[PDB]
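I'd like to ask some things about the structure below.
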Amino acid sequence: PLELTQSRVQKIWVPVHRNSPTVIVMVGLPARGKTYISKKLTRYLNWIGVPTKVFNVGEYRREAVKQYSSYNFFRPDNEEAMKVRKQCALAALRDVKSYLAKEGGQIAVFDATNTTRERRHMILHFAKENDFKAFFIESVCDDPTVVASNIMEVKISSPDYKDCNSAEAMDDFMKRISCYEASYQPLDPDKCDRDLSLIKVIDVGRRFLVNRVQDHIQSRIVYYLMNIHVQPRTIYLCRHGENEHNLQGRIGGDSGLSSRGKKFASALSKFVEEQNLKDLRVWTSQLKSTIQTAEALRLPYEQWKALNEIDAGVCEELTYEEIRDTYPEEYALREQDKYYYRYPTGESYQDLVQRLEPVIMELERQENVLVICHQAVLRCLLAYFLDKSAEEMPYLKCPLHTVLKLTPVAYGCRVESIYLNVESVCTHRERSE
Ligand SMILES: CN(C)c1cccc(-c2cc(Nc3cnccc3S(C)(=O)=O)cc3nccnc23)c1
Ligand SMILES: O=P(O)(O)OC[C@H]1O[C@](O)(CO)[C@@H](O)[C@@H]1O
């Protein structure tokens, strides 16, 4: 029954006067997108604030053993290589234990083939004895075009194949896959795996079998998988054209575009038209400056309250100088912990991420999209796509009148900056000390 004090940074009332971690087990033949999924899921989970880390058994093998030479290493009759592979799995599990039990981790993604019941049974046993949950994700695909595309995009360029050309790396990889085919026992949720928590994904997200979801992190993972796709597309992110508050160095508010902001809007329209995209969706916030920017495009657009700039609470409409003079401790606390700091009666970047989550989910479902938003919001989105930490997120550089063009490549995202040659003030503030 305790008396309360409001914490300085997060503004949380706390009393004063003195969920088991999960191992996600990937399952499947090589080149079925296990690593692609492990990495993308981990980016999502970390961004929403669930500390996650991938333990790729392949990387342990590459460190334990000299340069790769061929698929013979993966022969099931290779007694020695089988021992090494098993010890690499056990070493990766030691690190999973340490991460989840001792380093604050919440989710460990065990990224390997794990194609045998025996291997999976051993992982289960490891989980139950450390009191970890286990959740299996299996990717099944028998389409040779898909497999070949995966091999060309991320396998032949890997360090294993440094001394091979393309044709021979591809030949080797195909034989390598064949090494796993005889002993591959797929997840069997009807019968033998009836009691496991799992998702089996068939044909690149065409069909799912989902068995026994045990907690909210798991249903959300499932929802995420049911919304992502691997079709090629482009995401453009930018801010509103310069506005009248920007000219005054004032934060928040709902001002309109300055004369230069309107020139940017016309320049954006020209840029978009020259990209020559199919079915470009345009999203804005509900604040005037983004909507006036979209109005220059002559494309249909949709407004989202969730894309509204961070709410600076009682500091809305003020300059950073007025904040420093009127609220000196608040100004200092934010410079010290810019991600977690909440403005009084307002928001933190942490809050932003919670309200942007539905934006991210819908972005995953779409194809070509242009998002016209605001500085702190744009940083949050960009952090997601580029896998930037919470500590880095509030300092990412997203200038006015510059389009950030994002294109999926390999296991991530390429970003290209395109400045549309219209002057503006600069609203970027570096980390100080
Ligand atoms: C959509 N969803 C829900 C989902 C779920 C699980 C796997 C995959 C998947 C993803 C994938 N991606 C991937 C893997 N390596 C290189 C490039 C890419 S790509 C297409 O992202 O540029 C390749 C796959 N292959 C076979 C089966 N499944 C694959 C997808
Ligand atoms: O987190 P920072 O660096 O203060 O940036 C957010 C600010 O940027 C702006 O979008 C432009 O100054 C403000 O409206 C908002 O308060």
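We're sticking with Swiss-Prot numbering for chain A, so the shown stretch reads 2-17, 19-20, 33-447, in order.
If you check the header, you will see the structure was determined by X-ray crystallography, 2.0 Å.
Using the three backbone atoms N, Cα and C, a Cβ is placed for every residue, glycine included.
Feature annotation from Swiss-Prot assigns ATP binding site to 42-50, 164-169, 345-348, 389-393, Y425. According to Swiss-Prot, the experimentally introduced change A45 to G is described as follows: 20-fold decrease in Km for ATP and 3-fold decrease in Km for fructose-6 phsphate. Here Swiss-Prot flags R75, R99, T127, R133, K169, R190, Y194 as beta-D-fructose 6-phosphate binding site. In Swiss-Prot, a published mutagenesis experiment is listed as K169 to R, A or N, annotated Loss of activity. Annotated beta-D-fructose 2,6-bisphosphate binding site per Swiss-Prot: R253, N260, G266, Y334, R348, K352, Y363, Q389, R393, in sequence order. Annotation comment: Swiss-Prot describes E323 as active site, proton donor/acceptor.
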Quick one, can you pull the C-alpha distance from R20 to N33 in angstrom, nearest whole number? The 12 residues in between aren't in the model.
28
Could you check which of these recorded positions, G42, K169, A390, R393, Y425, sit within 10 Å of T127 (beta-D-fructose 6-phosphate binding site), going Cα to Cα?
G42
Within 10 Å of each Cβ, count the other Cβ atoms and name the one among the binding-site residues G42, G266 with the highest count.
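Sorting the candidates by Cβ neighbours within 10 Å, the top entry is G42.
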Does DSSP put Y363 (beta-D-fructose 2,6-bisphosphate binding site) in a helix, in a strand, or in coil?
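In three-state terms, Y363 (beta-D-fructose 2,6-bisphosphate binding site) counts as helix.
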Which entry in the list of recorded positions, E167, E323, has its Cβ near the fewest other Cβ atoms, using 10 Å as the limit?
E167
Please list the binding-site residues from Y50, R253, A346 whose Cβ falls under 6 Å of any atom in ligand 1.
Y50
Cα-Cα, whole number of Å: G266 (beta-D-fructose 2,6-bisphosphate binding site) versus the residue listed as 'active site, proton donor/acceptor'?
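Checking the Cα atoms of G266 (beta-D-fructose 2,6-bisphosphate binding site) and the residue listed as 'active site, proton donor/acceptor' gives a distance of 7 Å.
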Ligand 2 is in the model; which of the binding-site residues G42, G266, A390 have a C-beta less than 6 angstroms from one of its atoms?
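Cβ under 6 Å from ligand 2: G266, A390.
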List nothing but the largest Cα to Cα distance in Å, as a whole number, among the residues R253, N260, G266, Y334, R348, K352, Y363, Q389, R393 that the record says bind beta-D-fructose 2,6-bisphosphate.
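Across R253, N260, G266, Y334, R348, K352, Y363, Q389, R393, the two farthest Cα atoms sit 23 Å apart.
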If you measure from the C-alpha of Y363 (beta-D-fructose 2,6-bisphosphate binding site), which of the binding-site residues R46, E167, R190 fall inside 10 Å?
none
Go through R46, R75, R190, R253, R393, our binding-site residues, and report the one whose Cβ sees the most other Cβ atoms within 10 Å.
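Going through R46, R75, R190, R253, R393 one by one, the largest Cβ count within 10 Å is at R253.
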